[PDB]
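Worksheet for the structure shown next.
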There are 2 protein chains.
Amino acid sequence: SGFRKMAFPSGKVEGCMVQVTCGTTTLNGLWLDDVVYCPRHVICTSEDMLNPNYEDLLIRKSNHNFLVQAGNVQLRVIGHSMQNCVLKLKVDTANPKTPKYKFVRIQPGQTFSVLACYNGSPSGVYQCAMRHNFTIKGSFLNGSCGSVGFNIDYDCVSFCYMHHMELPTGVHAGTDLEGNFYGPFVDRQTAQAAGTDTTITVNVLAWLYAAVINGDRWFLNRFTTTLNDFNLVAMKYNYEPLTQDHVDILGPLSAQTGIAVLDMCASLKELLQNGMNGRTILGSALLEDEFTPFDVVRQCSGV
Amino acid sequence: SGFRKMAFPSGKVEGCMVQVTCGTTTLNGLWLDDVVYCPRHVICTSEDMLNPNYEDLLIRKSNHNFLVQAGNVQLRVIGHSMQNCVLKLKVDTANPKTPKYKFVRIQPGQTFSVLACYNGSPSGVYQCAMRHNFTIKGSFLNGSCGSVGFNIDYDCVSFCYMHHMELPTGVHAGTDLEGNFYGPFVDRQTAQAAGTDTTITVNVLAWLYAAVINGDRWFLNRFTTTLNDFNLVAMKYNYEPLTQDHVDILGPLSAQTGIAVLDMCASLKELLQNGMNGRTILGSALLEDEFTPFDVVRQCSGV
Ligand SMILES: *[C@@](O)(C(=O)NCc1nccs1)[C@@H](Cc1ccccc1)NC(=O)[C@@H](COC)NC(=O)[C@@H]1CCCC(F)(F)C1
Ligand SMILES: *[C@@](O)(C(=O)NCc1nccs1)[C@@H](Cc1ccccc1)NC(=O)[C@@H](COC)NC(=O)[C@@H]1CCCC(F)(F)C1
């Protein structure tokens, strides 16, 4: 028993982190085979951040402008190119610790682990979710750019995120590993801000199933609603619409607990309308939306 | 910015996990140099758990009774002995991935990372705190015994916990790495239960400092109280007494924010008396007591 925000073991990713320096800018890189991936703004200076032309800035650079450090061993840069908002630095040595990997792009509502790094050295690991406005609620300080987000499935690391910057509200923005931003954000200095956000409904129901599996049942009731009558109330509380596909994904949790998806929706409908009355669910006094149905099944007992 | 429950990178610990089998019992072990450490109840059977004599059970065992698996390679057991509630299995091979390490015992209020494992394979990492009643609020399923808790300081792994069992309320109990239980718990079948718990006051104040550093200031006030008048109210809400030593530990956070420790105590005193009025602090609607002053300094900006 127990239910916690659990990150994947970060071992496989720690062996890939390096420090990339260009001039006075130092940030983190990801070393896979003979390529180091890092945010392209490592070539920029404080003056070059109003409206930079990265193609112009990259062509005025040479291989010797990039210092790459893998722990203590220096890596010799033999090539450089840009791929969208990411730099690809060809190095002379293939990383002997390169795990089996994929570059995948995630959707709002999906979760991933983040290995926060500073100067090529990992400081901590935690779990994150991609919000509907394409921001994440992470924990990052100056020098954390280049830190990556990932999921693991049978020793295969699926890299999904690279950290680039912090938005004015304190939320975080980054790209997939192909250099394409999550959301309408740019790697230049603008007054950009995160758009409106909604609560991930399928995740809140999955977390209510984890609570039932762990003994929290005070919020249950005999009632049941229709998918359409549930969506009318969800809309008023700024919750994402629940679809029939989400009901089918919640199926295994519904089967394990003997509580129907529309039965669970009637309890969520009441929690939104009345609140919790000073009671808690899995040690929390708010409804949690950062656990997917997969995360719940992965952590909870199958009994 | 941002503030999250952040575990240490688990890489150094993942390379030490092994699977230990004795008969039909399979659990996790920790391989350091040529010794594998695991819970001693791996030698027991369902019949032997009423009131076992572990000395009697261990003497009826031989080296060939223990199968040790490090990933795929089988480790040959050349010695065995008991150290309190832990078994020490001497193996023929020294772990080449053994990091620099210490066996340290932690106090209530301290935190540590947990690498949950099943069959010698790590499944996830998360942060935990030792409560005043010597239990932890972890996330563990059948087969998780042998999972370890640790802290890292400049590449030195200080192992502080080994998981043994779950208590009836769903909380977890284990030993230090010398085999000595945290708390009045035993590794036999009894109706044992966790004692009363208190809230860790110095941790709640440290977390209020993280909120001020991260922009949450609605709970601040102009008032100030004495250490003695604060402790009278803390006692009523089941909070641990705050000492002058705790005030001196909170000093660096007080200096960074310009808010005096007794000033912060007046805000906590008001939060306990009136609640939050539907407002949140660092995304939480309850007062968090699982971040130490160290954890806050480690994660928050020094500015
Ligand atoms: C790096 O880009 C970084 O850490 N970004 C993410 C952050 N998350 C919380 C705070 S920052 C880092 C690179 C660097 C620049 C110069 C010297 C050394 C490292 N940048 C910053 O730390 C930061 C200010 O430091 C000078 N600047 C930015 O993050 C840029 C702001 C505009 C958008 C951007 F171009 F994407 C990054
Ligand atoms: C192992 O001891 C274990 O996983 N313990 C911690 C748990 N946390 C949540 C659920 S269990 C595991 C060892 C094992 C025994 C037999 C077969 C395979 C593995 N034990 C258990 O999973 C569990 C029931 O499984 C048969 N029994 C216990 O945990 C014991 C209960 C009494 C106290 C104890 F002796 F310390 C352990």
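In order, the residues displayed for chain A correspond to 3264-3566 in Swiss-Prot numbering, which applies throughout.
Method reported for this entry: X-ray crystallography, 2.3 Å.
Keep in mind that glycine also has a Cβ here, set from the backbone N, Cα and C atoms.
According to DSSP, A:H3304 (active site, for 3CL-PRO activity) sits within a helical segment. Under 8 Å, Cβ to Cβ, and six or more positions away along its own chain, A:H3304 (active site, for 3CL-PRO activity) finds A:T3288, A:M3312, A:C3408, A:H3427, A:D3450. According to Swiss-Prot, the feature active site, for 3CL-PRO activity maps to A:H3304 (among others).
Marked as active site, for 3CL-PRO activity by Swiss-Prot: A:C3408 (among others).
Cβ neighbours of A:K3353 (variant position) (same chain, under 8 Å, six or more residues apart in sequence): A:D3297, A:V3298, A:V3340, A:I3341, A:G3342, A:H3343, A:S3344. One entry in Swiss-Prot concerns the natural variant A:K3353 to R. Its note says: In strain: Beta/B.1.351.
In Swiss-Prot, a published natural variant is listed as A:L3468 to V, annotated In strain: Zeta/P.2. Counting only same-chain residues at least 6 apart in sequence, those with a Cβ under 8 Å from the Cβ of A:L3468 (variant position) are A:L3505, A:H3509, A:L3513, A:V3524, A:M3527, A:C3528, A:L3531. DSSP assigns A:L3468 (variant position) to a helical segment in the three-state reduction.
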Based on DSSP, name the secondary structure state of A:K3353 (variant position): helix, strand or coil.
strand
What number of additional C-beta atoms lies within 10 angstroms of the C-beta atom of A:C3408 (active site, for 3CL-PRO activity)?
23
For A:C3408 (active site, for 3CL-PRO activity), which of the three DSSP-derived states applies: helix, strand, or coil?
coil
